[PDB]
Amino acid sequence: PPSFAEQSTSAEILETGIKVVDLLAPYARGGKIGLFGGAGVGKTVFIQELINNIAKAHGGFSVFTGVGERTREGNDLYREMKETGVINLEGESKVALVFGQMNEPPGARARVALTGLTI
Amino acid sequence: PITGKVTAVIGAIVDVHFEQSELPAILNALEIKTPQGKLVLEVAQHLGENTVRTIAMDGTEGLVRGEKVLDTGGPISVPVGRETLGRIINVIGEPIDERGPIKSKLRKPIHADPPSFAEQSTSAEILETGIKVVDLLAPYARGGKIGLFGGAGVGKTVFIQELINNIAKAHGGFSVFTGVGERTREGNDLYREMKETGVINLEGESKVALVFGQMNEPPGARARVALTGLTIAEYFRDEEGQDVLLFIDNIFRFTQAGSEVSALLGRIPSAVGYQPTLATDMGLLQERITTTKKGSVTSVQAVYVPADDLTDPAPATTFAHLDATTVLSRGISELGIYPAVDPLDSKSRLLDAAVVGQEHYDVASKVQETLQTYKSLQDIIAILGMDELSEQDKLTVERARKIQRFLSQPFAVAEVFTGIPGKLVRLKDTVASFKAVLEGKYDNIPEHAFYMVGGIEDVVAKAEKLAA
Amino acid sequence: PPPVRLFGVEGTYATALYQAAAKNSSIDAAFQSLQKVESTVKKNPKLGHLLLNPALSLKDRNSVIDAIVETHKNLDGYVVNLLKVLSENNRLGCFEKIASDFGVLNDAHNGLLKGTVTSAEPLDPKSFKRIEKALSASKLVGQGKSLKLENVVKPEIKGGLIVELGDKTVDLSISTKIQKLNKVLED
Amino acid sequence: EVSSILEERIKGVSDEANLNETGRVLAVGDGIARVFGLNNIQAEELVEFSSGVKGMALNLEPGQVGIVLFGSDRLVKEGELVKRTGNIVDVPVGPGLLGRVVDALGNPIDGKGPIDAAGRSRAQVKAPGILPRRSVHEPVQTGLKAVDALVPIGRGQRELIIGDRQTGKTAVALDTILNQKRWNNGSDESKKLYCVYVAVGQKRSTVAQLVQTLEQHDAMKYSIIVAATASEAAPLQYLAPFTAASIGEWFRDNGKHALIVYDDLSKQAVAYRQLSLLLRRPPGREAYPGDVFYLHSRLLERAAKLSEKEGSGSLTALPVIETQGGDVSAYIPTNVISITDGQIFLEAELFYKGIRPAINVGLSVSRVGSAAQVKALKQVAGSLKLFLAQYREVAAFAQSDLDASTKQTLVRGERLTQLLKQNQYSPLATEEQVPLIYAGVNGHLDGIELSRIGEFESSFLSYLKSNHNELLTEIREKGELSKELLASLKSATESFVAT
Amino acid sequence: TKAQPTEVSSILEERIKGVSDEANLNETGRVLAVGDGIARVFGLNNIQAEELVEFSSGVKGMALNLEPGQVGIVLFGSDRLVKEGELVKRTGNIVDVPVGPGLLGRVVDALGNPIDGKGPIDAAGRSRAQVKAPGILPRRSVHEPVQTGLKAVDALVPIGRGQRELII
Amino acid sequence: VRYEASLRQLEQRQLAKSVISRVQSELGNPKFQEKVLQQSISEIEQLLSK
């Protein structure tokens, strides 16, 4: 990881565009935003909305990396961002994908996250 | 003697391989000369092939595999004698009170077999305390273990001090306050307070001898501190005849310390997390304290229940040994009453009719009944209002609140601190006093004469002066 | 206790073997016989070195021993008991391991020390000799002991030399110096 | 310039000499290299690999000496010289460390050049004994109104800061550091507490924020921050409080005062678990290393208050423990609670309910108590403890037809509770703690409505500064409230309340 | 690799030396690693399973695990007594304790020692510590009172002769 | 002051990577051979000096 010297403080406010998020705990650019939540508490819906807002808004590229989530969810995400044009396979995509899904051997699931980090 | 080279230093468990001829017997003490002083290692296994495995009594950092080890020849031998009064002595048996080498006659192994079944004292008898609350409602048992309960801020330290003073007058015995798992702050306080209150008089002739084992000490040394202390006490009992009373600090922390030593030695952990050797180990500490036909050690130990559960294995194992419990409470001290002994929490084993005498029993039962009724009465006396009571009920309210005050007693150790003269009132004279209060022979005496007064005879005097 | 200890299983066998033959005071004899039985084992590669595979019986193992003591009748006798022991403990499979280990122990008793002069590539014989002379002369070789100095090729060590013997090393190499040098100019 | 410094550096490395002892890694896995060799190795001694990683040798096993790697696994690879550094773990200590962020080893990680230090002292040395220690007797004013009145903190006595996860526990601590600026700046050298903050297992970004915050309040100049961040290897994390204590020792021994705040010992524990389990040392309760009570006890008892014989130094300590879901029965919290000599129990509910700092008045205790607290502040806030106690008991009765007495308690209690809030990341001088608390205690602010309590507070301070900064200065310097001073104060409060 | 009880270097060296440890250790053992309140003795070849052995130092133990090459005594007594390389002699009996008429009014130790201190116990026999209980056909249902003399423990709760009856 | 310090840091890493380039040149030379002789005599001098 980049050394102690490298670190540089920041605080800019991302605009989520979601009422609960915006008022009561705004997210911040350059931060490490974290969508902690339960099992089937509507995690997917939340993530999907976030991708729609934040991804399109964001200027730079993004890498959407999936560590061990269902391949049903995977196909939906692939399809959804092909539709939303984020992944434009005629044009140039403004996102990359590193999908390692939970049918993969126990080892691969561990270092799939790392694969994404490097992109 | 035999010498051997350190052949492992994995954690605080240091294994020493001895140049074959004789292995130190299990429980013997080996001393490795170190540039820090000495490290006393105690052999707790023989690992075969002329190797032993030891636990450490000083920090194990900086041993070099190949250091010469020298075998003392038997369990750590701590100096003992009446030349050792008023000395803080560490686990390894050297003065840590920094008043120079302890002049001593004999030293004795810190592990010694409990007094034989033959030498058990056939009948049980009461050890006079001299605190009225103690001697009435939960009398201390001669050579029993009477477990103090309740944490600091109940005058725990002052209570402990009081006992040292009383015991010296009462019997002639010394004391040894042995502290296992004692905060370094608390130790400073204890030494300073004990000096101030004269139970240790450095210039003079001290009562209590101190063995202090701070939590700083290695896990092994925490385990052995209690046993080290016990040896000091036993020299007094066996060779000077006097009954003596040996305090232990948290005996929870004796158990806790033991739990670590087991885990380091590699034995499979046992129920709830405590030692696999939990029962017997508590047994070794708690059965050397017994009433011999020479003298008796008697031990007041402090039990700190873990997670406030009396069902946990560590308190449970402790509770088996205990004979009486004096349960100092902070509520009680907040009601002004000091000694802070809670009158309806303390309970004793010897407190059965044929043990304490029929008269003592009868007086006690009545005093218990009065106070017990008073508490329940106080519930509805408060709720309904004071006026709403029966003639019978207000007889009890009157009687009780007089008893409640009468429990108090200014005492000698804190004579300096409070100013008030101290009252050490004999066990027989305590019994007499409550008989009269029950019989209302002093129910004409104002209620503010019963607060902070000595025996019955004394509160006759106070009544007169108060009235004047 | 025999000088030079050997940690672990198979070398506990060697330790025992040495000290056992030390009290017989026939260690040279043992060593010679051990070399000989090891050699005729080694020089019988298929069937009797590649039939040290761990699968043979108790009875078949005993008969492997019987063939071994048939192969030559010159054996110390302590090492004939040792053959039995390894068979009996059915750890006969590690045979050469004990042999090598007895050798290490033995040549320590003989006095010989071993060193190493690892380098990037093989160095001059002139260098070998000069270093050997120096190293033997030095107090490090106590004398009453010998030095079998072995140059080994290790490409990872870039240039220089590293002297090793007695588990004490002097490492003056370019790779090691480069490591420290680089580090100091990254501060 | 930089060229000259490099030229100095190349010149500044010289040829080496023959290096006693060597090892060859027998197997290196799991960050636990086990090296065969190292004939004479002192226990816990620092050993340096061929690669350049440093390690210490926690297990000296009968045939192999089990080094623990202080860096990434990849660095060491099976069989490779393992040099013996020959000095048991020690870190530079000195007056010169003031103002540098240094890692566990002691290397400058702030990048403000070489750490100038006056000694290197070992990182495991045993705590001050029975006769060296003299009882606590000098207040340490943390500057948070709630801490300073409700739970006094004195010099040289450890007190826990045990509270719920990420309820800005660190904030409560950081506030203490800021207030020490007030005494620190001056010239009285029997007043300066030189704080050292030990950030163990916190992300490098968090520690960067810490560094910036301290610089912002102009507080780096009595701070040393030993930081072993989350990234850093599990041995470094393990040695991080122990190292830190040694940094503290220079202050304690040389007779200054200092406060070392170990944040958070909950993560210290996790690191010890990682080392022990990986070294295959026997597991124990709640899968925490067997001697875990012993480890925490060693660290926390190095704090002490030295006797006048021993130079009258101090080394206040304040461990921070993170209570997972507030379960104070958990093995790592329980051990620490026993070891410490006090607790401050920050409660999540209170935090949510806008009381920040969120000290739960009931469940905090100070065991050294009245030895601390400025004499002035003690006088006018004995009452404060008692009043709040009643407010707590009568709290649930706030759900009708209530006695006048009950209502009096409620009014006074609500106003006090509102009064004791302190705006985050700003300390408040002791000389203004005594006046503010005086008002609530004397019931002057009982009349003031809850919404205006906050406005009143700031107003009272400005009013005190304008009307009678003579009164304030007297309060500050005399440090004891004489009846005449309390008289003047009563008048001042009356005047203030009237406007 | 493994370990064995013959792994031990002292055992191993004697065998290598061609010395026969049989016909010495046929009926005596010499203790190997000991401590943890179980001791492991090498030899004792003719030991019965669950025999009582007496260690020469005056402590007796019951062989618990008879394992190929080692016999593992369990020390009925303090650890301090047995030090490694002590000579263990076979007592020759499965653990039995003296039983008889003349045990009346004598306190006895767990091994049947007279810890009452009234001198030797006069005892008819000794009988093995664990023995099988009377089977299905050697028994008949209870039919006599055990009069406890406490009303309820002798009225409400009836307790007769020859029956278990827990007090919890 | 801030940029001046930054520029010094920038200089330090720049001249550092240039040093790496000189190192790659040095290890090529038959100084790589000739300095082994220097090491050889140095070890002779060192180990005899103990």
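The numbering of chain D matches Swiss-Prot: 44-442, 445-544, in order.
Per the header of the entry, the method used was electron microscopy, 3.8 Å.
Cβ coordinates come from backbone N, Cα and C, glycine included.
Reduced to three states, the DSSP call for D:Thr213 (ATP binding site) is helix. For D:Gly206, D:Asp207, D:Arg208, D:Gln209, D:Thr210, D:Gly211, D:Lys212, D:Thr213, the entry in Swiss-Prot reads ATP binding site.
According to Swiss-Prot, the mutagenesis experiment D:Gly291 to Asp carries the following note: In ATP1-2; growth-defect. Taking a C-beta cut-off of under 8 angstroms and a sequence separation of 6 or more, D:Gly291 (mutagenesis position) has the following same-chain neighbours: D:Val239, D:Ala301, D:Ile303, D:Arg345, D:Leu358.
A mutagenesis experiment is reported in Swiss-Prot for this position, D:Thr383 to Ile, and the note states: In ATP1-1; growth-defect. Around D:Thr383 (mutagenesis position), the C-beta neighbours below 8 angstroms that are at least 6 residues distant in the chain are D:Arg201, D:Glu202, D:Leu203, D:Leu343, D:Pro362.
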Other CB atoms, at most 10 A from the CB of D:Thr210 (ATP binding site): 22
Extra residues within 8 Å (Cβ to Cβ centroid of D:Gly206, D:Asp207, D:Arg208, D:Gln209, D:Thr210, D:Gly211, D:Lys212, D:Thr213), ATP: D:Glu365, D:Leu389, D:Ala391, D:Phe394
Intrachain C-beta neighbours of D:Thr213 (ATP binding site), sequence separation six or more, cut-off 8 angstroms: D:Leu253, D:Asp306, D:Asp307, D:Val363
Recorded positions in contact range of chain C, given that the Cβ distance is under 8 Å, out of D:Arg208, D:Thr213, D:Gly291, D:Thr383: none
C-beta crowding around D:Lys212 (ATP binding site), within 10 angstroms: 25
Binding-site residues compared (D:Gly206, D:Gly211) - highest count of Cβ atoms within 10 Å: D:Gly206
Which same-chain residues, if any, lie at least 6 apart from D:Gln209 (ATP binding site) yet have Cβ under 8 Å of it: D:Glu365
D:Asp207 (ATP binding site) CB neighbourhood, other CB atoms within 10 A: 20
Residues that sit under 8 angstroms from D:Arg208 (ATP binding site) by C-beta distance, when 6+ apart in the chain: D:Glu365, D:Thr366, D:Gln367, D:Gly368
Assigned conformation of D:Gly291 (mutagenesis position) - DSSP reduced to three states: helix
